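Below is one structure; the comments refer to it alone.
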Amino acid sequence: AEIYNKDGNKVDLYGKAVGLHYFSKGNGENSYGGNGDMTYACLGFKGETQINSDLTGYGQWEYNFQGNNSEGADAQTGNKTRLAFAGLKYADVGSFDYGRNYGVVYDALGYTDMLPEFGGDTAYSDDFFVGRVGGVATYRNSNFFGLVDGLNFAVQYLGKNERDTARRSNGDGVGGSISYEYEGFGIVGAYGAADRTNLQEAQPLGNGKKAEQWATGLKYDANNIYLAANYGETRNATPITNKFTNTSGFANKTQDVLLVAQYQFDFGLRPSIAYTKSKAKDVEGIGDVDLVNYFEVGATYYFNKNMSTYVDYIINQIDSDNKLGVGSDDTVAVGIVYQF
Amino acid sequence: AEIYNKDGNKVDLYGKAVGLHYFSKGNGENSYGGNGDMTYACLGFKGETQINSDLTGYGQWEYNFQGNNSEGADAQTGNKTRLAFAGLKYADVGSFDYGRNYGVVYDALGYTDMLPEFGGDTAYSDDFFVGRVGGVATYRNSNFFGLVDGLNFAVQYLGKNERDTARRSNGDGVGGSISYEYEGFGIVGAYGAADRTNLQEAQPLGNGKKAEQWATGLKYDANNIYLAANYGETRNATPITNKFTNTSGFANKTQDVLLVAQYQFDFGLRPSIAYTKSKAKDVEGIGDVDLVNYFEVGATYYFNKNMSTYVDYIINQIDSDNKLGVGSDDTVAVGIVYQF
Amino acid sequence: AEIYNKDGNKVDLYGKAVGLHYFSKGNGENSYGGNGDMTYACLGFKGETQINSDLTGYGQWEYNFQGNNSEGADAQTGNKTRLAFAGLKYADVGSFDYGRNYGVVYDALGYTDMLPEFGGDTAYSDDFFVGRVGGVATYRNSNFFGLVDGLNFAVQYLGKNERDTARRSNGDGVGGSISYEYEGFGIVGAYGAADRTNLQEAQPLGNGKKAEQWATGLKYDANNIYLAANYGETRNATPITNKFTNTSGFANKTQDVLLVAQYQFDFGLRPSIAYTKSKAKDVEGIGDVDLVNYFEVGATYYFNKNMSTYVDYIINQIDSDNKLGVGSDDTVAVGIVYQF
C-alpha cells in the first residue's frame, strides 16, 4: 500500500498474513509438500524516487516471517530476507541494480510460477541463476533502447558466494536473457554459466567445474486466459539428495518441463491446471531419476484485491520406487490470504 | 496508527518501544521475575478490508524484538512472531480465522491479564488453549447470530504441532467458550481438551494421554473501575520443572486463582492491586506444590494515548522451601513506554 | 518518512536498501574490511508525541537486516536491533531515556564517524561507552537549562550486562560529557568508567577491575566544509584478538586519533579524506601494537535526499609484521543506497 508520496519519493509498504495448512497422509515425509500448519506473513518495502525526468532511483527489501514456529527456541526457523537491492533507471538506456535479487534464468521460469500455492519447482533459491541469489549485478534494457517495442534483454553478473554449505554456495558467473512480447504473446530465452566452488566440487553427486542453466518460455496472456510453457535444462546445478544414503550434491543433468493453464472468471474465481516434470540424468549410481512429476488442480478465489482463499491439489505422479527417495504421496494446500 | 485507508482497505501499523528494567536481589535466579534490563520493542500490522456490506476480511501479524541482547551472537534471543492469522467476518453469522492466535481458554484468562508488567501467569504460550498457539482454526459468534445481545461463543480446533520440544508440542484438540456481557458485567466459561504427543508422554512429570484446561471469569468493567476474577483448573497441561533434579513435564493437576482490582483516575493514574496463586497437585514425587503465589501492587500513569510509565511490584508469597525450587524473592519492574 | 501525524503524535517510519560490495585481494582475510557482497537493509521507527507544550515523549527502534546471507541456515547472520529506547523531554529541564542507545563517549567520537562506508573504528558496539550498548539511562541537558546557548551536557548510567561473552559484557558504570558549540565550531569532552565482569577479568589479555574511556573532539561544521578531529584513550576497554595464539581480551591501553575533512559541492558530490590510527600499549606479550592505521580517500554523490552512491577506499598503513595479526591489505567499498 502506498503509504508515502511527497517530493518525488513514493514508498510502498506491503505485506500479507497467510493462514495456511497442508494435508498429506502419514507424517508427510513421503508426500509432495509436507503436512500441517504452514502459516506465515511477509513484510517488505518498495521505494522509488524521481531524481529528474529521465533518472529514477529505487530500492526493495522483502522479509519472510514463519508463523508455524513456537515462541521458543525454534521461533526463527524459516525466517529470511528474500530481496534486498537498490538501483537506478535512466531514460531508455536501461536499469541497473545490485543486491539480493532474482537470477536471470527466472526471467524464463517466471512464466509458469503461477500456481496458487505450489509450482515453480525448478526455481530454487541460492541456486545460481534460477531463483533468488545474493550479490547479483543486473542490467536490464526495455524496448531495445526504445527503438524496438517489445524487445527486452538483461545481462547479469553473479559474484562468488562461498557459504558453509555447498547447496547455498556459488562461484562467479554471467547470465543474460532476451524476451519478446507482442500483444498477449511472450517468448523468452535465458542462460547462465558459473564457476562451482571447491566445496561444491567436493560433493559426492555431480561432476564438473562449471554450472549451467537455460530455459525458454512461451506464453499467452490475455482475455482472462493464461497459458504458459517452460522447457529448460541444467548441468551440475540442480541440488539433489539420496534419502537412502543421505548423500548430496547436484544432478549432472536435468530436463525440465513445466505447463500451466488458468482462467480468470469475472466473479473472482481463477481455476488452475498445471503439469510439472523434472528429471535428472546420469545421477552417479542411480542413472535417470525423476525429481518432480505431478499434475495440479487448484483454484483461487479473489474477494477483492486484498482478500482471497485457495486450494491447491497436487496429484503426484512420482512412484514409490523412486531411487532417490523423492516422496510419492499427494498434498492439498488450503489457505486464506490477507494482503496490503 | 492507521497509516492507510483507501478503497475499503485500512491498514493499521502499530508498535512500541519499551524501556524496561527489573529489580530483584541476588542474581534474580531466586526471584519472581529476574533482574536487569528487559527493554524490548514490538511491531505489527492489523488489516481490514470491506469486501461488501456484510463481508469483512482481515489479517494480523505482531512481532517481538528483544532490546536487551547485544549485537553479537545472542542478538536474536527472545525474538518471535506472537500472532499471524487471516480471516473473514460475515454479517451476523460470525467470524472464522486461522493461523497463530490466542487459544479459547484465554477468552477467560484475558480478564485478569491486566497488570502493568506482570500478571497472567497461567496464560502460557504454546500450551494448548491458554495462550498463543499455532495452527488454530477459530469460529466466533457474537450476540447469538444477532438474536441475543451480549451472548457470545467460540469454538476452536487445534491442529497437532509436533515440535522438538515436549513443552512446545501438542496433539489435536477442540475447545469452546461462552460468555455473556450485560452492562459493565461479564461472565465467561472456557474449556478445551487435546491429545498429548508421544514426547510429552515420554516426560518424567505428569501422566495421561489427554490434556485439559477450563477457566471461568467474572468481571465488573465500568465507572473507572475494574474488578475481574478468574478460577480455572488443568490436567497434564501446565508445564513444570524441578530445579533440583532438573526434571520436567506437566503438572498432573492445578487449581488457579487470579484476582485483580484497578481504578482509572481522570488525571491518568491507574493504580493496581492483584493476587495470584496457582498450585500443582499430585506432582510425581513432591505432592502439592505452589507454582505461583503473590500479591501485586503497582501503578501506571498515562501521559496520553501514546506515552506512559509504570512500576509493578510483586510481593512474592512463595516460600524458600518450595519443593520445585520456584523462586521466593520479590521483583519490581519500572518501565517507560512509547507506542503508536 | 513521516508516515503519521495526528493528535500531536507523529511517527516516522524510515529505512534503506543498500547494495554493497567490498573489493580486497586474497580472501580478504588479511585485508582491512573483507571482500565480497555486503548488501543490507535497515528498518526502524522514530515516534514523538506532544503531551503538552513543555513535555514530549518519544521512542525509537532500528533494525539491521543483512542482505548477503542465503535463505538457508545462515539467513539470520548479522541481524540485530541497533537501538531501542523511550524517553521524555521536559521544557528546558532536559531529557531522559532508557534502553539500548549510544554510550556517552560517542558524543565525542560521533565527530569523525562520517566516512562514506568505513571510519568510526573506535566506536565499537557493546563496548561500554563508545558505541551502542544496552541498558543505558541517559540524561541530557541543552543550553544549560536554557541559560547558556550552546552549552550542553549529559550524564549516563550503565547497568551491568553479564553476557555469555566477555566481549559483549559489562559491569555498572557512569559517564558524562560536556560540549560547546558556537557558530560552526564545536568542542566536546566525554568520559566514562565502569566495572569489568568476572569473565572479562578471566580473559588472557588486559588486566584491571575497571574500564575507562575518554575522548575529546574538535570540529568546524559550516560553509560546505567539514573538518573534525578526535583524540581519546582507554584502559582495559578496547577488545583485541591475537590471531596467532587465538587469544582474546582487552588492550591495557590505547591512544586513538581520528581525522576527517570533507566538502559538499553544490552539485551533490561530497569528497572525503580521513586518517585513523589506534595503537594499543602494553599488550601482554606483544608490547605496543597498532590496531588500526590507515588513510581514506572516498566520495559520495547524492542524487537527492533519497538516493546516492559512493566509493570508499582504505589505504591501509598497517604493516604485514603486525604482531596481533591485524590485516594489512587495502579495501575498496562501492555501494548504491536507496533510503526513505
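Swiss-Prot numbering applies to chain A: residues 23-362, in that order.
Structure method, as recorded: X-ray crystallography, 2.7 Å.
Each Cβ is built from the backbone N, Cα and C atoms, and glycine gets one as well.
Reduced to three states, the DSSP call for A:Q88 (variant position) is strand. All protein chains considered, the CB of A:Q88 (variant position) has 20 other CB atoms within 10 Å. Record note (Swiss-Prot), natural variant A:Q88 to E: In strain: B/r; AA sequence. The unchanged residue is displayed.
One natural variant catalogued in Swiss-Prot, A:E139 to G, is accompanied by this note: In strain: B/r; AA sequence. Close to A:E139 (variant position) in the fold, though at least 6 residues off in sequence, lie A:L42, A:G55, A:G320, A:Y332, A:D334, A:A355, A:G357, each with a CB less than 8 Å from its CB.
Under natural variants, Swiss-Prot gives A:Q284 to L with this note: In strain: B/r; AA sequence. Non-local neighbourhood of A:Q284 (variant position): A:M136, A:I247, A:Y248, A:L249, A:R292, A:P293, A:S294, A:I295, each in the same chain, at least six residues away, with C-beta under 8 Å from its C-beta. Under the three-state DSSP scheme, A:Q284 (variant position) falls in the strand class.
In sequence order, the variant positions near chain B (CB to CB under 8 A) are A:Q88, out of A:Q88, A:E139, A:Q284.
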